[PDB]
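In what follows, a single structure is set out as structure tokens and then discussed.
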Amino acid sequence: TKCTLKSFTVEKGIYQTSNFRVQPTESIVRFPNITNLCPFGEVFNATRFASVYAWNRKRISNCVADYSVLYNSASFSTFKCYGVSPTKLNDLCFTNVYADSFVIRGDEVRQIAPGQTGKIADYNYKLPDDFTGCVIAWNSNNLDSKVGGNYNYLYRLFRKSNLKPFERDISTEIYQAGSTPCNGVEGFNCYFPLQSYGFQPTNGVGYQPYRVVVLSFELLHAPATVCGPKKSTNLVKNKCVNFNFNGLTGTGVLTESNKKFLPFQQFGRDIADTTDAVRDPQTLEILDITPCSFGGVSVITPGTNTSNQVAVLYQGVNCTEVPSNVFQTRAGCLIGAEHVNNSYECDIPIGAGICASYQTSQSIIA
Amino acid sequence: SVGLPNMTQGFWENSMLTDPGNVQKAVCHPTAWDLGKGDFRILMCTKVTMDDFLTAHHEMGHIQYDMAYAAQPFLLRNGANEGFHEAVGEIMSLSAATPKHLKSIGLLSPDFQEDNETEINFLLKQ
Amino acid sequence: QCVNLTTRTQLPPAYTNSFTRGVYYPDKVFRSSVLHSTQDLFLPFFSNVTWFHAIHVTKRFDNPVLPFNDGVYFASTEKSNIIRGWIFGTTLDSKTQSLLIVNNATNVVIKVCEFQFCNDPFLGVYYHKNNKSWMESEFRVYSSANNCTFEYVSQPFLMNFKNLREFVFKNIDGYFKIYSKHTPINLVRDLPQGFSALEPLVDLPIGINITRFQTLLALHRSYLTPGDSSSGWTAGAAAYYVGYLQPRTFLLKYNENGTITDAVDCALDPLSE
Ligand SMILES: *[C@@H]1O[C@H](CO)[C@@H](O[C@@H]2O[C@H](CO)[C@@H](O)[C@H](O)[C@H]2NC(C)=O)[C@H](O)[C@H]1NC(C)=O
Ligand SMILES: *[C@@H]1O[C@H](CO)[C@@H](O[C@@H]2O[C@H](CO)[C@@H](O)[C@H](O)[C@H]2NC(C)=O)[C@H](O)[C@H]1NC(C)=O
Ligand SMILES: *[C@@H]1O[C@H](CO)[C@@H](O[C@@H]2O[C@H](CO)[C@@H](O)[C@H](O)[C@H]2NC(C)=O)[C@H](O)[C@H]1NC(C)=O
Ligand SMILES: *[C@@H]1O[C@H](CO)[C@@H](O)[C@H](O)[C@H]1NC(C)=O
Ligand SMILES: *[C@@H]1O[C@H](CO)[C@@H](O)[C@H](O)[C@H]1NC(C)=O
Ligand SMILES: *[C@@H]1O[C@H](CO)[C@@H](O)[C@H](O)[C@H]1NC(C)=O
Ligand SMILES: *[C@@H]1O[C@H](CO)[C@@H](O)[C@H](O)[C@H]1NC(C)=O
Ligand SMILES: *[C@@H]1O[C@H](CO)[C@@H](O)[C@H](O)[C@H]1NC(C)=O
Ligand SMILES: *[C@@H]1O[C@H](CO)[C@@H](O)[C@H](O)[C@H]1NC(C)=O
Ligand SMILES: *[C@@H]1O[C@H](CO)[C@@H](O)[C@H](O)[C@H]1NC(C)=O
Ligand SMILES: *[C@@H]1O[C@H](CO)[C@@H](O)[C@H](O)[C@H]1NC(C)=O
């Protein structure tokens, strides 16, 4: 009071100094259930794949991709990423993801990287310099290899031109290096574009079949329909805690409601555009939002020249929510005044018919 | 420890390091077979013998020499001349024949004399 | 696969005086019995709504390609579920994407591809007297399908005017929200007078521009009409309405349970203002 009034002496009366308020706890966050993540049952765990030139381009745009199950998995050899942090994959969103699938030799996996070149990286599959994504490759020599050598895979080895980023062509024209025209068969300067590969179970590192997939991330003007998992923590009622539901955030104590919302209405409001009700996206229950208690702290004090004992009044704040008697009035909670039954003349007006005075071994009585 | 890389997973599961005997016919002749597609394996009926130890060292040196230029085309995965391919394998055996190496490995006991008679005998035998 | 419907008499279009219809919840926020005022794209009350009637006596079958300015109000005054679905797009060819929402009485198929529709697409059913039941005949909405963006197939099922089903379509921020309200009616008038609050059904983000639309009706080719590859088709009693939305300001009266009971368009009369 001495500091608010900018005076070392305080006259008799009631003065307002500060404003009480309650702080939140643990920051409860809520989100809907996480079911049907993505149809990954045909790419990362498929049985029969295609060649390097017949790579699939399955679109991943209408399912919540979970990159934590693949980053924390030990069944993969390489999990390098480019242009994006592998940890924040589940925190951000995307628009459309292309699911690639093609088998390549063990030593040819290094050439599959943005900014790299090579015989296969320039004639079968090329990545752009501004590629933003992750590369995933794991060993598959135990199921892709067969007795006698695997020759079911082919690849392009020679062509007149290279391949553009994200380009796929099934043209099998014969290559002509020299000026001699080719009629349709091989010869001096005529060669076949497709060549059968070889995969044997007895081969060492570098020649084993490694199933490498490419995950391209694109963010165009289309709405973000694919994201990652979220926290979805636990909730608690009858406590002041700042909440964050699906699409909004607020601060207040939640409690069991009794209203009956509509099956499509999630948020609640009232006059003057004040949020007062939200539904639990997991339990489908309605919770009434109540702002946490707050009130101007008034300090009832007599003249400084008379005594130094003071009383504290929390306007509109219940006594059970404040944390030398404690008496609850209609104006708020009064701490430091003894309640008496004798009715004297009002000296220091507190409110709601209660007044304070400095009477008789000597304190303030309400 | 010299600096050569490790072996492949197919070298220890395809090589015949044990003579089957009369159960099946198999020629016991040390040869460093190079299949050309990362499959390196030694064909030798190695037994408990110092000569067999040096022969196994020679075969492993040949395998290492073959794996040295493994990242080359088929017309280049071969020695420069007809004398280097065997000299690279024989130098490892000539270096491993020192008694200090066998003593450091654990074959020869630490208590061993260093007289010049054994050195002269070894030089004459070589 | 395209079949042009022949033997059809051209009749001039008609209109009707639409009552206080086309009221839908603008947002998913609950409100008490207190009133609310919003400036969302709504349907003006007592506005001219084009009437498309298709019956068989000359036979009439009207299903033109109407534009899509800011939203459409579709109504289904049916008695045997004649309307099958809708088409949305800008070119109706392989040039750009087009939304195709078709329901072949078994599944609510909603696909977003670059369909190349025909000039007069429709659906056909067949009636077999030996089976004592109806059955589908053909599906000639489009010819082929290009690369798609979204696809959805509902759960399998089987299927005077005694049914009314309203619809309100919009396209803002890429999202394509669809409102619907199925209410039963029993009368012989064209459009009933009353009030109905349409609830949001789906919000599928097609993410494509929509400038025109067309309704897909059903036809009958029973033994009553001569069999023909292009003629011999008839349609029962069915009609639909098309009303365009305009930016106005209504006054929604929310109930103590959250259902809009009444509303007033603050543009018609000074009392509304
Ligand atoms: C899809 O891929 C996952 C890989 O995460 C497969 O899960 C594995 O399944 C095998 C046998 O079913 C288990 O031995 C592994 O421990 C699983 N890995 C896990 C759980 O990380 C899953 O089986 C595949 N689905 C299909 C249909 O093949
Ligand atoms: C979303 O929240 C949880 C997430 O699994 C689930 O809640 C179940 O809801 C059903 C029906 O309401 C109850 O019978 C179960 O006891 C709940 N718990 C579990 C662990 O199943 C459910 O997936 C969703 N809740 C819904 C739809 O109410
Ligand atoms: C249905 O009528 C349309 C409209 O005339 C036909 O589309 C025309 O097809 C011819 C093919 O020779 C084109 O030259 C015209 O440019 C097309 N016109 C339009 C407006 O697209 C269509 O071919 C007819 N279908 C059948 C089955 O007769
Ligand atoms: C304070 O809390 C008590 C405990 O429930 C209650 O009885 C009393 O009415 C409350 N007073 C005010 C002013 O809220
Ligand atoms: C005031 O009156 C109440 C009601 O009888 C009683 O419980 C209380 O003890 C009284 N207080 C004093 C100080 O007499
Ligand atoms: C509706 O159309 C009729 C003619 O079909 C016309 O007479 C009337 O004025 C129109 N009403 C409005 C509001 O445009
Ligand atoms: C409706 O069309 C869908 C998609 O073509 C199809 O799966 C379904 O079987 C059809 N229903 C019928 C023909 O009853
Ligand atoms: C009608 O009955 C015939 C005779 O069995 C049958 O072949 C045909 O499939 C039926 N059509 C239906 C069930 O739509
Ligand atoms: C589909 O193909 C068209 C063909 O030009 C292309 O423009 C478009 O980007 C492709 N993807 C989508 C989602 O339309
Ligand atoms: C829709 O048209 C506007 C106007 O030109 C354009 O900016 C926008 O890109 C179009 N939408 C799509 C998905 O191309
Ligand atoms: C609203 O809810 C109450 C309580 O469930 C119910 O009695 C009443 O019929 C409902 N409808 C209206 C219009 O009040």
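Following Swiss-Prot, chain B shows residues 317-442, kept in their order.
Per deposition record, electron microscopy, 3.5 Å.
From the backbone N, Cα and C atoms, a Cβ is placed for every residue, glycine too.
Here's what Swiss-Prot has on this protein:
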- B:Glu375: active site, proton acceptor (ACT_SITE)
- B:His374, B:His378, B:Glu402: Zn(2+) binding site (BINDING)
- B:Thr324 to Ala: No effect on interaction with SARS-CoV spike glycoprotein (MUTAGEN)
- B:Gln325 to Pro: Increases slightly the interaction with RBD domain of SARS-CoV-2 spike protein (MUTAGEN)
- B:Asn330 to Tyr: Increases slightly the interaction with RBD domain of SARS-CoV-2 spike protein. In sACE2.v2.2; increases interaction with RBD domain of SARS-CoV-2 spike protein; when associated with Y-27 and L-386 (MUTAGEN)
- B:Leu351 to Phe: Increases slightly the interaction with RBD domain of SARS-CoV-2 spike protein (MUTAGEN)
- B:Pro389 to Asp: Increases very slightly the interaction with RBD domain of SARS-CoV-2 spike protein (MUTAGEN)
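Mapped onto this structure are the features recorded in Swiss-Prot.
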residue: B:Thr324; record: mutagenesis position; Cβ within 10 Å: 21
residue: B:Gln325; record: mutagenesis position; Cβ within 10 Å: 15
residue: B:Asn330; record: mutagenesis position; Cβ within 10 Å: 17
residue: B:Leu351; record: mutagenesis position; Cβ within 10 Å: 15
residue: B:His374; record: Zn(2+) binding site; Cβ within 10 Å: 23
residue: B:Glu375; record: active site, proton acceptor; Cβ within 10 Å: 23
residue: B:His378; record: Zn(2+) binding site; Cβ within 10 Å: 23
residue: B:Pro389; record: mutagenesis position; Cβ within 10 Å: 7
residue: B:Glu402; record: Zn(2+) binding site; Cβ within 10 Å: 14
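Checking the recorded positions B:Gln325, B:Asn330, B:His374, B:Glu375, B:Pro389, B:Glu402 against chain A with a Cβ-Cβ cut-off under 8 Å leaves B:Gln325, B:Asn330.
Nearest by CA distance to B:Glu375 (active site, proton acceptor), out of the recorded positions B:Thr324, B:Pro389, B:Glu402, is B:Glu402. When secondary structure is read from DSSP and collapsed to three states, B:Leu351 (mutagenesis position) falls in the coil class.
Checking each of the binding-site residues B:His374, B:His378, B:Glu402 against B:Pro389 (mutagenesis position) by C-alpha distance, the shortest gap belongs to B:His378. Within 8 Å of the centroid defined by the CB atoms of B:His374, B:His378, B:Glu402, the record's Zn(2+) site, lie the Cβ atoms of B:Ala348, B:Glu375, B:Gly377, B:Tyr381, B:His401, B:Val404, B:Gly405, B:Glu406, B:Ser409, excluding the listed residues themselves. The DSSP secondary structure for B:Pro389 (mutagenesis position) is coil. Candidate mutagenesis positions: B:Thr324, B:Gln325, B:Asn330, B:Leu351. Nearest to B:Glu402 (Zn(2+) binding site) by Cα distance: B:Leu351.
On the backbone, the CA of B:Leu351 (mutagenesis position) and the CA of B:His374 (Zn(2+) binding site) stand 18 Å apart. Reported as a whole number, the C-alpha separation between B:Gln325 (mutagenesis position) and B:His378 (Zn(2+) binding site) equals 18 Å. Residue pair B:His374 (Zn(2+) binding site) / B:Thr324 (mutagenesis position) shows a Cα separation of 18 Å.
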